[PDB]
Amino acid sequence: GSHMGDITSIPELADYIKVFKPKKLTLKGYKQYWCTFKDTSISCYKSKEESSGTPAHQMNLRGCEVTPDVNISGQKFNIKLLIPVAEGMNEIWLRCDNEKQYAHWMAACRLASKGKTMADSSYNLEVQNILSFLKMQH
Ligand SMILES: O=P(O)(O)O[C@H]1[C@H](O)[C@@H](OP(=O)(O)O)[C@@H](OP(=O)(O)O)[C@@H](OP(=O)(O)O)[C@H]1O
């Protein structure tokens, strides 16, 4: 809602990365979408136009399971996004794009696990940790 508390989305976190799923039926996978962490639920827009700008997916997924495995040797970042649900498990994995990428979602994703987003000072240590390897060697 929007009356006494929960005025707006206190925790703002958003970025654009690639996503690709095996799809249960067929679909097409491979899509550029910019999701954002609102008050306590997520939102998804593939085109601010959508004729009305209304997002296609909007719900509180949370429980995102993150697996950190990024070898800087070839500057290869590989984070798999898994989420348990009633149907079973939504296997999802986003593609890499630049160190600035892992810092935004890899951290938020982790936080998003405890339910909150990068609104915790702890996340600082998560992003401050990755960029630390760059200082050591590109
Ligand atoms: O537009 P089409 O070709 O139908 O495909 C989309 C994409 O698969 C979306 O992927 P992403 O999750 O990266 O946004 C999402 O898949 P999922 O269904 O697995 O969530 C949409 O869910 P639906 O719009 O609810 O069908 C699906 O419709």
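Count begins at 1; order follows the chain as displayed.
Heads up, header says this was done by solution NMR.
Every residue gets a Cβ built from N, Cα and C, even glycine.
Note: the domain 'PH' (18-114) comprises 19 helix, 32 strand, 46 coil (DSSP; helix = H, G, I, strand = E, B). Summarising the annotation, Swiss-Prot assigns domain 'PH' to 18-114.
According to Swiss-Prot, the experimentally introduced change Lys28 to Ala (Swiss-Prot position 390) is described as follows: Abolishes phosphatidylinositol phosphate binding. The number of other CB atoms found within 10 A of the CB of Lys28 (mutagenesis position), across every protein chain shown, is 8.
The annotation that Swiss-Prot gives for the mutagenesis experiment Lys31 to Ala (Swiss-Prot position 393) reads: Reduces phosphatidylinositol phosphate binding.
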For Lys31 (mutagenesis position), list the number of other Cβ atoms lying within 10 Å of its Cβ atom.
11
